[PDB]
Amino acid sequence: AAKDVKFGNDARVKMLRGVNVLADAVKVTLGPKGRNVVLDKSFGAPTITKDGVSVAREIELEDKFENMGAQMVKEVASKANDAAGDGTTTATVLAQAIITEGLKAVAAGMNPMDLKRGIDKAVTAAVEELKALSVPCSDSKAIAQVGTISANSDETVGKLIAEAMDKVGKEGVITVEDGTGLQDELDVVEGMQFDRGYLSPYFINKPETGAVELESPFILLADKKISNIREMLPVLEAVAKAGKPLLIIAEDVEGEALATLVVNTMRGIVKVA
Amino acid sequence: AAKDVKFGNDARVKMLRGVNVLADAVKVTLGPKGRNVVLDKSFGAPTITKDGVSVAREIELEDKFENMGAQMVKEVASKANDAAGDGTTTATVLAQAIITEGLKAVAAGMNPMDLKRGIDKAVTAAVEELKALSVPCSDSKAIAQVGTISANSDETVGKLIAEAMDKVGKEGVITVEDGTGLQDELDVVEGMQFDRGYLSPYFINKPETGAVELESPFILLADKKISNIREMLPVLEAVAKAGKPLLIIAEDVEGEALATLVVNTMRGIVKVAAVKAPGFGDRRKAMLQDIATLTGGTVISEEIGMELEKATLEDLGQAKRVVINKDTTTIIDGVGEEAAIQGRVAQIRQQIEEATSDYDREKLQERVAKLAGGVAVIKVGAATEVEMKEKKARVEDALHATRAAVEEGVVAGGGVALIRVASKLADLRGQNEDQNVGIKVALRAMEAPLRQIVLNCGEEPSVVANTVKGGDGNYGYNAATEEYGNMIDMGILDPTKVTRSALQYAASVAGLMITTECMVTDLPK
Amino acid sequence: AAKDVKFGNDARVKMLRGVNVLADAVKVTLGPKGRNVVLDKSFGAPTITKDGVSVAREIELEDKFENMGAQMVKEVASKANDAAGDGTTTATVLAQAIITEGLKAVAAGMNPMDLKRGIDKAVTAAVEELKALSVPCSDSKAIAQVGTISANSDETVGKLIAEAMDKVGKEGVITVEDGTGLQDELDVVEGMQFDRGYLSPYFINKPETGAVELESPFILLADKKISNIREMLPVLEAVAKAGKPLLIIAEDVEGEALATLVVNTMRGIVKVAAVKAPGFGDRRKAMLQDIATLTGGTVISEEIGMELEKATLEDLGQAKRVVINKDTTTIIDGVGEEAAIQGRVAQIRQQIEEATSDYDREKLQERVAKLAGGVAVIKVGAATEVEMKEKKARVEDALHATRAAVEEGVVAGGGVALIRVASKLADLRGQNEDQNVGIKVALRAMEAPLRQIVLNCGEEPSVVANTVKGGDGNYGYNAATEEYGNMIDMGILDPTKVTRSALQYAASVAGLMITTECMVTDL
Amino acid sequence: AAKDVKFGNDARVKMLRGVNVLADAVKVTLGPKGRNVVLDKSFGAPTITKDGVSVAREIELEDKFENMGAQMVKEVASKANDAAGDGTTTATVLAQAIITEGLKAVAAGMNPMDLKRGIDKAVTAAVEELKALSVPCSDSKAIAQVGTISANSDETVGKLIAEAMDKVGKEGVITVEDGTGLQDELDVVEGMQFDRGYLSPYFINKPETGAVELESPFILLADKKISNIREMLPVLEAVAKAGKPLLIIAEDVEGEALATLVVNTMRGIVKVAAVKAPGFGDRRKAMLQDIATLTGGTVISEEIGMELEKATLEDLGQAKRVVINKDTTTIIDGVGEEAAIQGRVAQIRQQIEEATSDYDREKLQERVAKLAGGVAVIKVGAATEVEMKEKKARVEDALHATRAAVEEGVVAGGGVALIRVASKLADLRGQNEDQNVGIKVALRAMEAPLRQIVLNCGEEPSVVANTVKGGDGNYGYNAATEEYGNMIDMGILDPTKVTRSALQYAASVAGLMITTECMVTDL
Ligand SMILES: Nc1ncnc2c1ncn2[C@@H]1O[C@H](COP(=O)(O)OP(=O)(O)OP(=O)(O)O)[C@@H](O)[C@H]1O
Ligand SMILES: Nc1ncnc2c1ncn2[C@@H]1O[C@H](COP(=O)(O)OP(=O)(O)OP(=O)(O)O)[C@@H](O)[C@H]1O
Ligand SMILES: Nc1ncnc2c1ncn2[C@@H]1O[C@H](COP(=O)(O)OP(=O)(O)OP(=O)(O)O)[C@@H](O)[C@H]1O
């Protein structure tokens, strides 16, 4: 319906209030001495965590403008997350510092475009200086150390990543699985990796894991577009008679086949990814 | 329900409040130093953009009267967008300036009808002066420059448009596609273009793209009206058995067939897109024969005896790709043999030779032109599918602005075009004091875009505008480097068509809406 | 206290709303078709008055900015009433029109100070054109016409004023008072007049007219200033049981040893007034002797030696009525002795015959003119109280208009003269374009009284104004007969002093009022 | 009382909002295109005034923090009016500009103490540059130009002031008073002036001007201080029925045995004033004798032996008018005897010829200068009351500007001089970077009066300021004709005292106000 327009330093201060709220919530958890943040869950016990990703993802404010400044900072925090894998709290703390001093400077009347030009000039110099300052991590010991630090100071995880990196070399493929035994296990078996995502987000069996894990599935290889699901009807019949998950590799998938597969997955009769 | 009327200067001030809100929101983004505007999205992250189109389309106010003043200015801004391809912010800034000074003058008691007569007199003189001031853009370098400026100062897009412009000549066909590689690609293949829109807006596969893009579709050619869908039932069965998108070209489509096809499209069982048959009579039939030759299809007519029910997969034409724009449909890499296309070209060239009527001869000439020149395809190359879609949109509207510059001309951008037009029209008078005030309103309001650009740069708009007025010719203020100079030397150019259309529609809405007294709307409920 | 501050067009439209309120209340009384306005009063009954200045004075608005606008325009009517006593409604309408057109021109972006200069130049030229266009008033028939037109087309009032000016002369004093029967009466009685005012503003009686009246006053005179209260207390003491209010005429009356304790002594049952004596030295002694002989009293002096303690009730003078005004103090009717009054007049006549100095001759001739003219008293007849006050106000307006006519002259009535002198100024130009716009504002506004008269008639004002502008000379539109004719020949005359003062004051105030950007008031 | 406490930028933005309110109300009156402001009054009609200091004074805001900001800026206009009487609007605009840019620099994180030091250093250097750039005023044509420009481009005012200084000399006393006709009148009458003030603040009359005026006062003089009230009661007693207000000139007047019971005795009908006598001993006796002869009165002394009880009304002096001000008390017109006044002037002249001591010669020459110069009285002609008050205020501003010009000098008008001395100070630097930022704040603020004048014209202030900065010398932008030219040649001149005082006071107050972190007020 009708929509509210707010501009000027009033909009900037509403937005700054929002980003201050979000950055407070997630910057509480920064570092190894990061204080716990409790996300009050709608069901059961409230989840308590020091995960900046988990804390940031849940923040949304009652006022629309504060909410939406928080939304932008959270979105770029998640952009730094999936770009790297860690450092959401670091990204949000840096964002809060830069935005606080920047909007304070803009309220002092300095030109925001020139101010941004100064900011990105300085961060470009910072990026090149950091590249010059960077130390290679080809050795296994620093690999184990960074794997430890990333997993909340767990030496075992960094260790396992170290033997995995030794096993598959510098640019090999490493995949995590669940083991029945209490001890950690490591194996090397010939496999495949190719960079393609799922057609639909509903194909994920575990939304918390974020990946479609299928055990003993039938894999179909196709170089043609699946325009109609009638091509997939005998495949569905065969995989339902056999009774195993189904994986499909095709050139393109049109709206019809994808919608039918989404309906089938909602039905619970086949597992098709 | 019941409805609330407001008239007099009260309605005009509610209207003015609304147009001030909308024009503020969109004029923040004017120029290359346009400040970001954040559109709060109902889901996920908000879209932060400097696109005056996106900001304007988003604005709607809580008060009905302010809302509807904003609706009027937004609608005429979008009208200038579709007419030209760019310059919504320029159109809205001009509209705000003219409307502000005009409503102020009307509150000073001058006759609104005479004031509008002054406004449209001044803008008619401005259009004539801008035509006189326009510089042709037949050269490739200014074409690349305007393609760059249209796509937010991207030299690569202007470069690609330049090579496509060289490929297809002065009036050729250029179409944007997506490429797999990170590098940009350019190809030239024989194709088709005809100016017809989709039957229904739901036929668009991508509402954000706005065009129906079908890859390897079956094309049906018909010269008869599809009154019943029972004629399309065997076609639907065949295209569902084959499993490809379907394109339909027919004379007319009635409510029954269109409704059934729309229902099928919500069903998701078939991809059917229908377009009208362009042209009329014998010219229509001949060009449909040309399209059938291009795609290997067959034209179905009631007068011949051929029926739509007797449809086989061989009879329908086929092509590698088709794209249906708002009112234009193009075909890329048709299946039909190039030798048959050359034979058809020779036949219509002999038709040109035997042509005696000027209209028929020019129709045959444009037919042989579209059959012989072909279509250039620019495949966007980048790393991410996201930036793929933004660069595809940038190439689209940049090439639209580029062809706008090509068809009419180009003038030194940065708003100095209207500045020079205003400086060269200071002596235009009106038949009385009211029309004279209208002239003065329009002349002082043509300086609004340059002032707004400079204001977004943070400088003082008054001194910069006075210095630009003091200079003569193409001398103005480069906002990008924040330095003065000649735009043509430094490649800051705007199509004559976009500035002319923006000014014309801004003056149109301002004159049409200054003379508004009564403002009827529903009660706030 | 906290001050609300408004800027630019906000302040200007609040001002204009207040001005429109006040000037519409005033303007519904303009012309012979003008309608009376009922003014509320708490102490007495409501007053149904057609007097413009009364309505203008009593307009006080709740909205403080509109209140300031109304007060500034009310100053126009007050100053017009001060200078002329008639034409307050014309002055207010002209002020409204100048304000409206000037605010339109300001909204058109024109410079307001230049508009004020243009308005003032146009009005200076228009006053010069009125002086050129003015016709002297004489024959006592033009006087009757002026009186009738000034009194809402009341011919009896015009004839009565004409008879009064025929009796006491064109410069003799005339006093309008409440009547006794239904009919107005003319009494050419013996009295005194002198241009002096009251010393203290606390001498104002219950009426708001500003002139204090005494019922059968007791007259005391002096040329040498007394020293102590105790020398003058016995006189008051005698007056304290005389029965008659006391009026003292002296050189100059203090506040310290008279005013404070004369306020503190009584609560206001019977009032005591003190006034200055005109002239100085021998002349002042001469007028004091003349007034004492007129009232039958005596003058205390150092040379005589007779003292206020020795003065009795019979020694001092007595009058039937005295009305004191700031501009001029007049003793209405003093009994004295008619034979003694005649003897004093004759003695002053041989004083004229003996004297040869120009100053002495002119002052003695003023003395004999004042003594022979006497006082004309007009009894305003009406059936009820509010009708009496309304008719008294109309007769007062007629009197002031006739006096303005004899002082300065007459022109065409019904705003025709302003129309003509505006037409004659169509070529007037200033230093720049904004001043020319102000001149045009003034010229357009000068048409406003005529259009307002025609509006009060109910006819279309624009066609009538265009018709009147079409002709020339004293041709205009008689509102009473709703038809076109010669203004002078049909008897509709306006005092040139009244019209000139109205235009000047409206021009000054409105040209100041259009130039305001800010207004500062309370919350 | 509960005190609201605000800290830092909250207090600073509340202050700035109040400052913007007051300084905008003031700044809409700047320049020849400046517009009047309507001030509400309860006792009288609203005053339409262009006087900047008045608009500054009656700004009082509801928001207590904004009120405090407005009061601190109002101090700028009040001090400018005190020192110079003109340029209050310029002072307020400069104060606003310094406050605005200094608060911007504070929000930029710079040290406010250092900003204040930089501002004060820049303003000291700018005052030196103004002294260097100042041109002496003479020829009586520059005087007319100064008067005209100071009075909103009123050439009649400038010519009248020029004639006044040509009559009574460049150092003679001139008094501006309410006129009687529509035209201003010049009266070179005989009077006295002396630099003394009123003893008690309860002597202030109904006008808020701070100078108490007396209508035909009665003069009493003394050199030896009296002891008891009873010795002086008969004099009052005589005055208590004389008719004229009493002005006493003595060595030093108490509050105990005069002021309390003179307040308690009368309620304020006729006012009594008491003032100090200039000089001491023989000099004080000499000026008392001179004033007594000017007014026709006598001086009581121990050596003479004549006592106040023996003094009568005829023995003491009398004047036509007296206006008493704290800075200088002037007797406007004392009748006395013209032959006696001439004889006293001649006697003082042979006293000059006989005397040879430098102090005696200079004081006797001051005596003859005061006696020969007399008093210039200017009757401010206007049609109505509010026009009279506005024109009187403008003529007062012109008078104060001309006096400042003859005291100190003139510079280019229209803020051009401030522009030039800012350009000459572009190389000025302080002890650190924050002081340099304060200097830049001051220099940018000196451009503000010119840009505000141009804004009141309605032109683009930035291009006009840049054009004026482009030129050199007295080249500026004549706002009246909206054209660029030599400021001296077309006569736009500003008193160097006015400009220097405005800059100094705006600098001091604004440099103090930019440095506030906290504000403590009521709830
Ligand atoms: N470097 C530059 N210096 C000066 N003016 C420039 C420069 N680059 C672009 N402009 C001007 O800025 C305007 C372009 O602004 P912008 O791209 O934000 O919007 P638009 O072209 O008016 O339309 P839309 O917002 O609908 O895309 C044009 O008037 C163009 O001439
Ligand atoms: N019969 C008439 N025809 C035309 N004009 C008339 C007639 N009678 C009076 N007038 C005009 O009307 C005005 C007098 O009306 P009115 O007395 O109500 O107003 P005023 O003189 O402005 O002052 P006030 O209302 O205070 O007495 C004058 O301009 C006079 O010329
Ligand atoms: N015609 C003119 N052109 C340019 N500047 C002018 C002109 N007339 C006056 N000025 C300038 O305007 C100022 C005078 O305006 P104004 O009198 O309103 O303000 P002020 O001197 O600061 O004090 P105040 O408002 O209290 O009288 C001076 O700076 C003077 O030089």
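By the numbers in Swiss-Prot, the shown part of chain A spans 2-274.
Header lists the method as electron microscopy, 3.9 Å.
Cβ atoms here come from the backbone N, Cα and C positions, even for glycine.
While the structure shown retains the original residue, Swiss-Prot records the mutagenesis experiment A:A2 to S with this note: Complex stability is significantly decreased; when associated with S-76, same residues as in M.tuberculosis. For the mutagenesis experiment A:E76 to S, the note given by Swiss-Prot reads: Complex stability is significantly decreased; when associated with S-2, same residues as in M.tuberculosis. What Swiss-Prot says about the mutagenesis result for A:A109 to C is this: Forms inter-ring disulfide bonds. Prevents ring separation and leads to the formation of high amounts of symmetric GroEL:GroES2 complexes.
Here the features listed in Swiss-Prot are painted onto the structure.
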{"residue": "A:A2", "record": "mutagenesis position", "CB count, 10 Å": "4"}
{"residue": "A:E76", "record": "mutagenesis position", "CB count, 10 Å": "14"}
{"residue": "A:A109", "record": "mutagenesis position", "CB count, 10 Å": "16"}
Original post:
When C-beta separations to chain D are restricted to under 8 angstroms, which of the mutagenesis positions A:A2, A:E76, A:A109 qualify?
Top reply: A:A109
Original post:
Helix, strand or coil at A:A109 (mutagenesis position), per DSSP?
Top reply: coil
Original post:
Between A:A109 (mutagenesis position) and A:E76 (mutagenesis position), what is the CA-CA distance rounded to a whole number of Å?
Top reply: 28
Subject >> Cα distance (Å, whole number) from A:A2 (mutagenesis position) to A:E76 (mutagenesis position) >> reply: 25
Original post:
In which DSSP state, out of helix, strand and coil, do we find A:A2 (mutagenesis position)?
Top reply: coil
